[PDB]
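Written out below as structure tokens is the structure these notes cover.
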Amino acid sequence: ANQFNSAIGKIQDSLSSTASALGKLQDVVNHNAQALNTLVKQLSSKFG
Amino acid sequence: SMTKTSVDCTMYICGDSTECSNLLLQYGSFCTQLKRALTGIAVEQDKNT
């Protein structure tokens, strides 16, 4: 009970201080955001 | 892992002429997506090792 409760408390302190562990899920937002923002800039170019 | 390659937009399409690069900027982001896709392969080839 000293080992298990202290090990799960380090997980809660790491996710609050550092957001870099969730950055694999942040790329899934960023792969969808950079695909939509590049697709809407196709109308500005004159295509020849 | 595979062989990591990179393709330039300027040297492959244009022969370093001034008339080729003027009409290349009207096409825009066509080779910008193709350059960053091969960059994203070469990051993941190092993650496989």
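Numbers in chain A come straight from Swiss-Prot, and the residues shown are 924-971, in order.
Placement of Cβ uses the backbone N, Cα and C atoms for every residue, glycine included.
Taken from Swiss-Prot as is:
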- A:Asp950 to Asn: In strain: Delta/B.1.617.2, Mu/B.1.621 (VARIANT)
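A:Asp950 (variant position) carries a helical DSSP state (H, G or I). Counted within 10 Å of its Cβ, the other Cβ atoms near A:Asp950 (variant position) come to 11, all protein chains included.
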